[PDB]
Amino acid sequence: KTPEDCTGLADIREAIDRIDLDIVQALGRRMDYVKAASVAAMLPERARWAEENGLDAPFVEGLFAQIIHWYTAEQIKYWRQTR
Amino acid sequence: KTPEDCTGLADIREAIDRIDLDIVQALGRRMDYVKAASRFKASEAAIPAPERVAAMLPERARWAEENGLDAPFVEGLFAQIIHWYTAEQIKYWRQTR
Ligand SMILES: [Ca+2]
């Protein structure tokens, strides 16, 4: 259901669980690409997307700095593991 | 293109942009739901239900492990999301109710 058609917290939770799983799945696919490849330029882009989507840019930049650094460190681990 | 079908770094960097934009857009839709949920709360202090959050976190962590990702990191990431959205829900609840 849309946010407007939600009749209670149970409807809300159905939608939020789906969004959050979508996010985790996208993050999983994101790692496959990073592995296949084996911040200052990436964050302004993502801060713009945040604003465009009605979200606080600096919070969303915090989320992406966290992500990008994790995936960078994992790429380094993965490289050593596979060479 | 799939990761295997990618011919160089350019393909991968653009796919990552599209995935990252998908996540932002999903996070934008998530905020709409969180703000709509405020209608179903009798008080600012019931934002959030502590047992809801307590069951949400291991579930996302478990999803992470099932998708090739580190549970502690992804659980921490969702802790931050849920926490910030809680604050945003509270602002919205106060403004409207
Ligand atoms: Ca791009």
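Numbering of chain A is taken from Swiss-Prot, so the residues present carry the numbers 2-39, 54-98, in order.
Determined by X-ray crystallography, 2.2 Å, according to the entry header.
Using N, Cα and C of the backbone, Cβ positions are placed for all residues, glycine too.
Listed in Swiss-Prot as a mutagenesis experiment, A:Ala37 to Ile is described as follows: Increases the rate constant for the mutase activity by a factor of 1000, and also increases the lyase catalytic efficiency by a factor of 6.
Measuring straight across the break, from A:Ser39 to A:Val54 at the CA atoms, gives 17 Å, with 14 residues left unbuilt in between.
Of all the Cβ atoms in the protein chains shown, 17 others lie within 10 Å of the Cβ of A:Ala37 (mutagenesis position).
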